[PDB]
Amino acid sequence: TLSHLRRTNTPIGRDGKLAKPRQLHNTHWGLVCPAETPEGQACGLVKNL
Amino acid sequence: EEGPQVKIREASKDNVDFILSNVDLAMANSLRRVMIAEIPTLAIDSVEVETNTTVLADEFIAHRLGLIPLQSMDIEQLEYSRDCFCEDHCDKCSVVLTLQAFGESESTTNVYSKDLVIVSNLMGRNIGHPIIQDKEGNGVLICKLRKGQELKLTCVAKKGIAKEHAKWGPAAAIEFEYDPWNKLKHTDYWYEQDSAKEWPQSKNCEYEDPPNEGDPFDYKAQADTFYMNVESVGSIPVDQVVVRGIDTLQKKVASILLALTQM
Amino acid sequence: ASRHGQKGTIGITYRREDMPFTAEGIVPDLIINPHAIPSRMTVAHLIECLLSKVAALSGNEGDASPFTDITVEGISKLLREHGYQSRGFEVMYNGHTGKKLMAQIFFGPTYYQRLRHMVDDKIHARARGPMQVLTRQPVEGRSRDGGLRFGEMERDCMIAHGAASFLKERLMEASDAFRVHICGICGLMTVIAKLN
Amino acid sequence: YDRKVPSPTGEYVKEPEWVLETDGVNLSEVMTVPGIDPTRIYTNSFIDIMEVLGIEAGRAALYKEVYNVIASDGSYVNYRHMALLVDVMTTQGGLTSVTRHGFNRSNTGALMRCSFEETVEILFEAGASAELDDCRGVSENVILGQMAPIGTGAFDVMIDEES
Amino acid sequence: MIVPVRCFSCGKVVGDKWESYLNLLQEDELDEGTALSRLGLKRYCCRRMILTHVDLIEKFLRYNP
Amino acid sequence: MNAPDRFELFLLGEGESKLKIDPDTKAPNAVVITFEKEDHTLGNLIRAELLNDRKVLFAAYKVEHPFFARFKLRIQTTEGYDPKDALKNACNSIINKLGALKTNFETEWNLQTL
Amino acid sequence: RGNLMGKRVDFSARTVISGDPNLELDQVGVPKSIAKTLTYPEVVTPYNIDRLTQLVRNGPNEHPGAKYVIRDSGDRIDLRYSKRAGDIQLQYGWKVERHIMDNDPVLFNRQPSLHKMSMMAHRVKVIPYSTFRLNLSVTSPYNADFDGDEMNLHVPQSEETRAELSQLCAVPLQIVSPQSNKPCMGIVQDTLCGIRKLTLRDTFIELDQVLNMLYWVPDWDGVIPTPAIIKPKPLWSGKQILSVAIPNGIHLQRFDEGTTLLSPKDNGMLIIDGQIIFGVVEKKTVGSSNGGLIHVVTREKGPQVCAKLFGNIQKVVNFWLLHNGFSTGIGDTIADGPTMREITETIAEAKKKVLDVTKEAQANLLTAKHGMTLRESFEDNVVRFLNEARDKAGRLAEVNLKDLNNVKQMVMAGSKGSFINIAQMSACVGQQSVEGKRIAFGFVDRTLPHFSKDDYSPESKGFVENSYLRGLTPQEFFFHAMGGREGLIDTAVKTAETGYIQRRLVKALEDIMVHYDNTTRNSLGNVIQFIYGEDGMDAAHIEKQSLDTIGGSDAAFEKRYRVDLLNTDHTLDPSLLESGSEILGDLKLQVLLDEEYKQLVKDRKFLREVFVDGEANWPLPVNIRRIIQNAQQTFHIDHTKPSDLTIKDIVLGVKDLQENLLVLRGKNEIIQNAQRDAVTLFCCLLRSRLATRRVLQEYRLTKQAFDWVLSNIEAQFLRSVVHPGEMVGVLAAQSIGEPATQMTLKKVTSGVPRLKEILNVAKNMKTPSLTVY
Amino acid sequence: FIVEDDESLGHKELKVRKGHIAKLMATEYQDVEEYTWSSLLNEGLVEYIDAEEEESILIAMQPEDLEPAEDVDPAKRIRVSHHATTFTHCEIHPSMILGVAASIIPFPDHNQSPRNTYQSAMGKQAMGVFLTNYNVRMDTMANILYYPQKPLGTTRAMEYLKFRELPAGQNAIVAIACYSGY
Amino acid sequence: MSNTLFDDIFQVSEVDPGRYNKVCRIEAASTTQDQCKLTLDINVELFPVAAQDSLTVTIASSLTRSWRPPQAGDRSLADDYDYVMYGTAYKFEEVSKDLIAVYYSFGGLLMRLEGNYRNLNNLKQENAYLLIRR
RNA sequence: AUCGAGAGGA
Ligand SMILES: Nc1nc2c(ncn2[C@H]2C[C@H](O)[C@@H](COP(=O)(O)OP(=O)(O)OP(=O)(O)O)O2)c(=O)[nH]1
Ligand SMILES: [Mg+2]
Ligand SMILES: [Zn+2]
Ligand SMILES: [Zn+2]
Ligand SMILES: [Zn+2]
């Protein structure tokens, strides 16, 4: 129940080319969980805070 | 007598601790297993729920009743239900008991194993009573009722071996150790610097002599002398748990022998 | 599953007797394999278990909060005061035979979890059931007695084996297989086959 | 680079040699430089090797280059397997890739190349150009629910009247 | 959700001990380490049965009907 | 749901005997007995006793699979000794030792207090 | 693609799988529920009518029983309802769908199925409980685990399908895999780790234990083997009773490293008929290795004989281990007081070495390498400097691990775990990367906002100095998490990019199969290869065997092949040949030895020309070395008495054999030439090991035994040839396809990205490069 | 947390003092005075920082050990140093970087990363008391564990996670050992 | 039938526990014979062997079918010895000229014996025991 | 039973 109500969804992307959105970025420190994320389908696109 | 040799160390109503000299590891072991899970006892095996308005669910309670320890002193004169020629269960092969509990007060009504009442005819034998070792005089919490909560149950105990369900185990936990100093070298001790400084010396070292670095390895010696402590739940007293242990082993060894005759 | 990504099912269930046992007379509720350990480097699993033993004895809570000055060293110190040997080990006996196990064992409390998906929810079997309407094929889902997909990836395997007839039998005598009538001149399914 | 070469005496000894490594490729003009050995010069681009040194050199390059990715990763596959891949990529005269653009074009039966990527596009132009489907390919008999020319079907069985 | 009757791993009755457990902690003001030990619960298997025990029943009764 | 009821570990099914006897083909004077609804509790105790006897040449039991309660005991005796008798002797020994134990223990129990 | 290339089908099942060590390799534990659910149409014949009626009487609710009886008319008789379900009289020609019972052939896969080894026949054992039970050694061609994998099962419905399941897709028949000319199944985990333990020189098992083990092997001849020790206490050695499971006439030799037929460190292996002579048994021996025991016993004794081998080795080792036990503590990751102090000083010495190259680079006194940035020279240095430190740390930690250390013992056995694992657990986890470079500046000019700007030091850029036993720091933890997620990404991206490689591979090689003239065509009848594999042979049969014509001194080649009859120093001692004295001299014979040696010379030049690197070990049909050892132990030949062969029986014999090796059978110029070429290489090998000097001096063959050796070589050859029908198309696609899917990760592109270029035939490629000589 | 050099007595110190902590726990113990999160925020002791403003400040990981003043137990991990002068803010506690699921893994820092990911999937599929009124609601599927147990190893986070009061997992006795090979 | 095959007296020069706990490889020199050396694996737990000891090594080949336990004391048994093993002979190496060396394996524990006058004695045979005393 | 979407499993 908890961590469902704290989920974040990012969709996909555009026309130029590149930058890697699935990857955990430095700035996530303290705001978005490093560990918690679903494996496969939408790995790193979905996040918990 | 002639072979095996016992010496009780400490003994109380719930624990027996003893040395068991001059026997084969195989036997000492088999005495363990047959204590653990082959001496028959009595315990609730069918519950018929009539009204249950508690927070705990039906099958939940039923399960909790299974576990409740029942006095099984004269359990050998009670038959198994699978054997008895009746229909389902009788007074010859089962003990039937009733529980009734209702919310009386504001303070949460409690339901104990004390509140279970024998309803079948015992015929003078010491069976079926619910065992209480509680100082407060009522043992084992069954359920809790609130303002106006009602429980009304009918439990039929039956005869069973623990092999059929862990509820009919009369044994709890059974301590077992042989050759406290590694003198038979049956184990390779895991270490970092020093073996003996790192591993702790057991209660049972004061009854055997150290190995003395100077002596070579004894290879002809085998396993003898076994330190044990047999605990009991209270359905059979300690003394008998080991006795009946020895007896049931003896019985099913014999039935092998008597089935060579019939062949 | 433990609390460390270390996941696994029950292979068999032994009873207290067949089960290995310490001198005190404890049985394990649970035996996991040592091979699931060094490859996955879940050290914390061991740590928890060492912690968890000392909390069961001491009557205290085990503090497993990440960044702290809690160290396997100080846990062992605490344990050896309590009687058992510092690194989780305990000499056990083989329940079958009674003979002391040659190697000592790492034993101790560890919080385990039960997950959804149990076997009886999973098992499914079919032998001639309900078809689809449009395809005349077996129906997805075991919820209504369906049938498993012999996809192209499983087909490629019967090819590499060279089992042709079985490749047919699964794609005709099970699943589909219909009987149509073809005209000799034009190769179409026009024919109004007035049988009987 | 370390290189095993035959000693006068007969045995193999390790010769040290200096080899030069590039970044960018225009092979038509690098080999024709005086000073180098234009019999051993290699490229990781098998597409350039095909343009310069003929189809068959490219075929060994293309293998060298497939072999290289497998081997270096620890894994070991047997030569015939890779050689079958390479050889199929090479026998139509050019470098026929394993994608809808390459292999799914090569006058093969309509039904077959249907099982892959461009499904209905194939069918349309096969209706047009009136393509006859041979029915000797696996995929065609899978579709038709008939026994494929495959091991068991490679041949035929008949009774014969004695003996 | 209730004490276990009898600890999974040993067998020993632990059901009758909960009542006394809370008394030895609250009234007598003893630490849980001695509260497990006074109740005769010597091995850890039968100690984790009671210390780790969460008693939700009390909260389940809170619901009126 | 595919669980086989627990009684099948000690209760004997339909036309199953407690013992089955079989001559061994491979070694001369050897016999392989299949004990129904039994296990280590019993196998180990007999194979141990079938070893103290100096007229037995071979002694071993195994539970083929843990899922079923059964176990196979193979015995090999010296010429002029019947194996069925070695098992008979072996069994009696066991009962004797046990009868002693029981008596020695009761003697010791009665000499205690508390 | 969805309704035709693959249809949902009938007669199928699926449950969770679990492992079963007291089960046989080619079996499969179908649960009773499923058993009763699935079926097989069986026509009533006089042979089965009794055994079959029994079943119909049993009905559909009691296991060995049946549902449905089909009549002549074809009307179905539902035995769960019906009035006449305890009546029915079976006529000859009716069909009776019965439940599956023991030893039926079923097909059993695990998806994704990127192999032929992903689909295999098993004999059914029916069993209580809900899981499909399988053999712990058939784990790896399926790549399944018991953490919760689901597996599928299919049931044939024709007699002929039952056949073309158990003759072709049968598990034993799948053991030596074609992909990689070695077996694919081995011994694993407990049995692997336990076997090492048993084989140790110190491992001595005494009477009582030994008799149970003997009894445990079902193939045991009922004959107690004689104990290696009969002093005070008769003790058998580990190696002793394990050798009971190893069949007769199995030969194995290896030589690991420090191995001198004396084995000071118990290196290597030697198995002389059945018994094992020296060396610990491990992965290299009984794993799914190339020159191993499984590769031997398969080709030698048979599949069926080898499939029962797996059984035996497990029934014994699993037993032994059940009573020896084995474990893993935290204690096994703890390392010594001085070692921990020393591990830190190692780290501390590469810390200051990174700091000093930085200080040199900050002073602009940093010489830039040819063709790279000053900044790239710095990174390149600091990474390599910290990688050396993790490995000096780890190796340091591995030297300190005792022999009784549990972790080390699995690494030694080769059961699980490897060097990296030890370093990370006890010493330090080392540097953490994302996308090649070490952890980059996310925030402006700093990695986290706990550091200052422009801080290139080791700790700020994600060198995790700490071990897992010490624990990671807040900063450290997050950096690990970065590079962690990176691998989770590809395990979810790569995995599906690779499945797309396989479809593409598969759909284009599909119809490639060798026809009945070893030609290798497609659907059209277009030739792709003129002989398959350019050599005609099936890849399962082929194995790695050395060519001793290539290496060694010109003088060392002489002292080994050359027979000069007209030289008293270089003739064949009359001790070797029966007719030794009466050959010395001669004239007509020395033409044939100048004929033979002339060829061994024309071979040696040619092999050096083909294999210019000068590599001697190559895969090749028929293992000769093993045939020659099979002669000299079969015929019990003493190395003292002279051979009864003629110098003419050897030379002219080996040339007659050559003649009937036969890959292609055309009887005209063109095909005759291809027949010559298809064998060339094999013959260079034939001529090398079957040369007059060796046949007599090195391994002393007698006329009878020598003609046998020729007989075998021919038979074993002919058997190695590829069978027309073989769909090589799929075979190779899968063979490249699968190992690709196994890959999971100095400037060049390698791996999956690289392969994607190759197959796509990319014009715009990432790392082009010449290599000029 | 805020760090200002607001010290006559010396150096750069944390705005919050022990006196503040004592008032804060005077509000826990009385469950008069009334000191909450807002009273910290309003007094100016705590300060909401978003990711863009995080770009301009320098944070300290631990209060005590990252700014006191200017032997080693070998067992404790190797931590860097101070090596920064101008701390503007400090961290409330490093372990607060984790989500709800990862908060229940004991010693995540002593344990390899991607694994700590796995636990955070399975946690959500672990089974127990999901709400105390489970009897009363009518949900398609609810699984409730017979005998929940607050684990013997806890994380401080589980305090606020209410996990201690609503477990999903019993506390098995666990042997790691090669037994039967099952 | 049954006969002795070799007899000699050796003196121990080196003792080495090569990462083991129950086994040692032992190097012994021969008395009188200046062309003879011995290397052998010996179970030091059962029969301890120290440096600078003198041992007597025999080989024999008798005093095929299962093994038989006790009742051998009721039998005649060619053993006035302490340590006794059974083995296989595998290689027969030639250290130049007239100088031969034999190799045994007692289910794992190895033996290497060097000399010359044992040419018509130690055959290429499945048998071969080993006896050490005092 | 048909479509579309989401969550998980290996
Ligand atoms: N013996 C051996 N096993 C390996 C090797 N490489 C990987 N493995 C095993 C360990 C892993 O369990 C598996 C591959 O990675 P996984 O992502 O499956 O790891 P994990 O241990 O989490 O297993 P799981 O994800 O639960 O299937 O195969 C190897 O080189 N040798
Ligand atoms: Mg898996
Ligand atoms: Zn009755
Ligand atoms: Zn028409
Ligand atoms: Zn307990």
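Going by Swiss-Prot, the residues shown for chain B are 3-265, listed in order.
If you're wondering, the header gives X-ray crystallography, 3.4 Å.
Including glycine, each Cβ sits where the backbone N, Cα and C put it.
What Swiss-Prot lists as Zn(2+) binding site is B:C86, B:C88, B:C92, B:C95. In the three-state DSSP assignment, the secondary structure recorded for B:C88 (Zn(2+) binding site) is coil. The Cβ of B:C88 (Zn(2+) binding site) has 12 other Cβ atoms within 10 Å, all protein chains considered.
Annotation note: B:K9 (mutagenesis position) sits in a strand segment as assigned by DSSP. Same-chain residues at least 6 positions away in sequence with a Cβ under 8 Å from that of B:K9 (mutagenesis position) are, in sequence order, B:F20, B:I21, B:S23. Listed in Swiss-Prot is the mutagenesis experiment B:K9 to E, annotated as follows: Transcript termination readthrough.
According to its DSSP assignment, B:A30 (variant position) is helical. A 10 Å cutoff on Cβ-Cβ distances gives B:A30 (variant position) a total of 19 other Cβ atoms nearby, all chains included. Per Swiss-Prot, natural variant B:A30 to D is noted as: In mutant RPB3-1.
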Test of understanding: give the count of other CB atoms lying within 10 angstroms of the CB of B:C92 (Zn(2+) binding site).
15
Other than B:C86, B:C88, B:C92, B:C95, which residues of the chain come within 8 Å of the Zn(2+) site, judged by Cβ distance to the Cβ centroid of those residues?
B:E81, B:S83, B:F87, B:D90, B:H91, B:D93, B:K94, B:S96
When you measure from each Cβ to the nearest atom of ligand 3, which of the recorded positions B:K9, B:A30, B:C86 fall under 6 angstroms?
B:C86
As a test of the contact definition, list every same-chain residue at least 6 positions from B:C95 (Zn(2+) binding site) whose Cβ is closer than 8 Å to its Cβ.
B:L80, B:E81, B:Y82, B:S83, B:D85, B:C86, B:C88, B:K160, B:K161
Separation of alpha carbons, B:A30 (variant position) and B:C92 (Zn(2+) binding site) (Å):
38
Just to be sure I understand the packing, how many Cβ atoms besides its own are within 10 Å of the Cβ of B:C86 (Zn(2+) binding site)?
17
Write out which of the listed recorded positions, namely B:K9, B:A30, B:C86, B:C95, lie with a C-beta under 8 A from a C-beta of chain F, sequence order kept, or 'none'.
B:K9
Could you list, ordered by sequence, which of these recorded positions: B:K9, B:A30, B:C86, B:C88, B:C92, B:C95, have a Cβ under 6 Å from ligand 2?
none
Which ones, out of the recorded positions B:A30, B:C88, B:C92, lie near enough to chain C that their C-beta is under 8 angstroms from one of its C-beta atoms?
B:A30
